[PDB]
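Student: First the structure, then my questions, so here it is.
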Amino acid sequence: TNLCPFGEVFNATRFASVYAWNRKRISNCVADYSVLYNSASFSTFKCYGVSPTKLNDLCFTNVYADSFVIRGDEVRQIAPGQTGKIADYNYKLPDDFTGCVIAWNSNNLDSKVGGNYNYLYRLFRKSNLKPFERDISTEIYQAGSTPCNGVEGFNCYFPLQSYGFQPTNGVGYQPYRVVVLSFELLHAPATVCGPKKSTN
Amino acid sequence: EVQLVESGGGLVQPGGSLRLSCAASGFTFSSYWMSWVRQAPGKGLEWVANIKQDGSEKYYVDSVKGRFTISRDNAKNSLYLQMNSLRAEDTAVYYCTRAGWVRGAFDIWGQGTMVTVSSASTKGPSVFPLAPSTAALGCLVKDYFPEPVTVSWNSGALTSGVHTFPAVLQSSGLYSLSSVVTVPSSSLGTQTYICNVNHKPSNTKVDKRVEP
Amino acid sequence: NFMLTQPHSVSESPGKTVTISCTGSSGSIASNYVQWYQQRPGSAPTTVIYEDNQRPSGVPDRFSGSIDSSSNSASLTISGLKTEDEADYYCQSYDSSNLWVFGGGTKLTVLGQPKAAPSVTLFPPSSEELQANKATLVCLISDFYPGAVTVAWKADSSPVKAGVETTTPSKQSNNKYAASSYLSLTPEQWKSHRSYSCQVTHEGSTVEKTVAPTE
Ligand SMILES: *[C@@H]1O[C@H](CO)[C@@H](O[C@@H]2O[C@H](CO)[C@@H](O)[C@H](O)[C@H]2NC(C)=O)[C@H](O)[C@H]1NC(C)=O
């Protein structure tokens, strides 16, 4: 057991898009939740299924650090049940979800004059993303009956859209970096723990 | 078991210094965020300051920024709050509370010590008649300092419709109340109805006749 | 500029269930945990709900925390009410911009007697006070339950911003409450307007009293 890489998932440089939501499997290390709850610098920081206080006395099989960027006004959907354009076609959290949602404002990084179109999101998907499902299909959404087979026009829509992150946008339209932590409960050896190193 | 005791509160006129201190006992003090939450009398709760569990980073409301200095001491299981250059708004009951982590959970609340900021000094009240319109009459105990104040009706004989209301704490740092007695409309004209005021903190006893 | 708004008073009978709301102003509840502190009169607050829905060790099942996903507001529901639950309930949370914010508080009154509107008596400045170059209007409220009212002053049926002094309701001998409201003034203003009003709001209904200077 060692210390986990939270200084990389959070203190990162480039972030993925919501439809292509990143993920980093964490195992073989005893974490350090101090920098996370004592942070006080995030905007949205809630845990569903466990109190951040009683985490250092807990151990886990694996920890999943899903990280992506969405406009702040949409962080409300990164939570169980909560729906919308992000929880339906981009990233859906299960009802029995047991983890934490951590997000912070980042327009000082992901907002370039004229629009930092590096971040995208999904507009159409015939299927609502099943809990943790991924829809990175670039297939032209066939709006109408006549197929598309290529470039768009009517009845043909490029399923992805962009984010015009400008440093002057509204407090809600600004980009926010999210981190969704998942916790694994398996009857197998546990390689993740909090300051509970007395059990190895 | 957990308990928190605050001391160092009292009375001081505007601009003076004061230093509140909280005595922690019952938990691993070196593991919680210590905050000062004040509550003005008759008003709601308002957070004031919060010091980190290792003394690294402190936070305060913008109301007291630059005048209130939160400070802790892990070894002595204590928390302090230097209140320099006080104002009248700061008058409230200050409580020291435990947090654990940043987001919420103001877990335990000590009983808290009172902090009064008023320049006004002991002064006797001015009594004014109320003159009825059944109808009621009374007296007005205006601009007196330290509460208490006692009002008697007809030298202690009348006790029927007496209702001595509590006193407000006017903006001037001076209290003021009024007591009114409901008496029959047929009594006004014959009964005398004199009110008796005794402000023992200044030993200024004032009697006032009330007439229609 | 993220405030927390909360109703003034909610009243319900002993066995019934009541709900206290806590709405978020510019900002967004549900983005952070929500707490509910119970404060009985003259006592320090105790935590009844922490982390939007968890009751600490010892808090009865009657207290439940909910965080509405639609109206951006959390609500505390004390089911199967008890007379001991009559207190002041404040809701608190945290925001990145503004730090730990509290609600305005709600006076939950467990009705022990029938609701009663208040009796308002207004007194104009005494002839002797005016001779002293000072005027004061006395508005004495009484015999009302539940224990909370709102006092509003109207200058010839117009808002009266400053100069108002108003007490906090206190308990009478008969379990009803009472409080007084004093309006500071000057002799010129007293005889200038046609009449001054004293409006007292109590559980919806509003009672009023007005006085005219000249005699
Ligand atoms: C990851 O980022 C956080 C946030 O800035 C860093 O925490 C800061 O650490 C410095 C010490 O170098 C302190 O002076 C700051 O007060 C900390 N910030 C906060 C908000 O507490 C953290 O050090 C970074 N991690 C690494 C490995 O560099």
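The numbering of chain A matches Swiss-Prot: 333-532, in order.
Positions of Cβ are set from backbone N, Cα and C atoms, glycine also.
Below, the features straight out of Swiss-Prot:
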DOMAIN    A:334-527  domain 'BetaCoV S1-CTD'
VARIANT   A:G339 to H  In strain: Omicron/BA.2.75, Omicron/XBB.1.5, Omicron/EG.5.1
VARIANT   A:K417 to T  In strain: Gamma/P.1
VARIANT   A:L452 to Q  In strain: Omicron/BA.2.12.1
VARIANT   A:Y453 to F  In strain: B.1.1.298
VARIANT   A:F456 to L  In strain: Omicron/EG.5.1
MUTAGEN   A:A475 to V  Increased resistance to neutralizing antibodies
VARIANT   A:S477 to N  In strain: 20A.EU2, Iota/B.1.526, Omicron/BA.1, Omicron/BA.2, Omicron/BA.2.12.1, Omicron/BA.2.75, Omicron/BA.4, Omicron/BA.5, Omicron/BQ.1.1, Omicron/XBB.1.5, Omicron/EG.5.1
MUTAGEN   A:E484 to D  Increased replication in human TMEM106B overexpressing cells
VARIANT   A:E484 to Q  In strain: Kappa/B.1.617.1
MUTAGEN   A:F490 to L  Increased resistance to neutralizing antibodies and human covalescent sera neutralization
VARIANT   A:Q493 to R  In strain: Omicron/BA.1, Omicron/BA.2, Omicron/BA.2.12.1
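Are these features on the surface or tucked inside, and what are their neighbours?
Tutor: Taking the Cβ of A:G339 (variant position) as centre and 10 Å as the limit, one finds 11 other Cβ atoms among all the protein chains shown. A helical conformation is recorded for A:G339 (variant position) in the three-state DSSP classification.
Under DSSP, A:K417 (variant position) is assigned to a helix (H, G or I) in the three-state scheme. Neighbour count (other Cβ atoms within 10 Å of the Cβ, all protein chains): 17 for A:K417 (variant position).
DSSP assigns A:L452 (variant position) to a strand in the three-state reduction. Sequence-distant neighbours of A:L452 (variant position) (same chain, 6+ apart, CB under 8 A from its CB) are A:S349, A:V350, A:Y351, A:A352, A:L492, A:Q493, A:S494, A:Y495.
In sequence order, A:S349, A:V350, A:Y351, A:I402, A:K417, A:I418, A:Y421, A:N422, A:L492, A:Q493, A:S494, A:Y495 make up the list of same-chain residues 6 or more apart from A:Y453 (variant position) whose Cβ falls under 8 Å from its Cβ.
Annotation for A:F456 (variant position): same-chain Cβ neighbours under 8 Å, separated by at least 6 residues, are A:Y421, A:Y473, A:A475, A:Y489, A:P491.
A:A475 (mutagenesis position) carries neither a helix nor a strand DSSP state and counts as coil. The Cβ of A:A475 (mutagenesis position) has 14 neighbouring Cβ atoms from other residues within 10 Å, across all protein chains displayed.
A:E484 (mutagenesis position) is surrounded by 13 other CB atoms, counting those within 10 A of its CB over all protein chains shown.
According to its DSSP assignment, A:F490 (mutagenesis position) is coil. Counting only residues at least six positions away in the same chain, the Cβ atoms of A:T470, A:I472, A:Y473, A:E484 sit under 8 Å from the Cβ of A:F490 (mutagenesis position).
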Student: Under 8 Å Cβ-Cβ from A:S477 (variant position), six or more apart in the same chain: what's there?
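Tutor: Correct list: A:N487.
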Student: Just checking: which of the recorded positions A:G339, A:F456, A:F490 have a C-beta under 6 Å from ligand 1?
Tutor: A:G339
Student: Take the Cβ of A:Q493 (variant position) and count every other Cβ within 10 Å, whichever protein chain it belongs to.
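Tutor: The answer is 15 other Cβ atoms.
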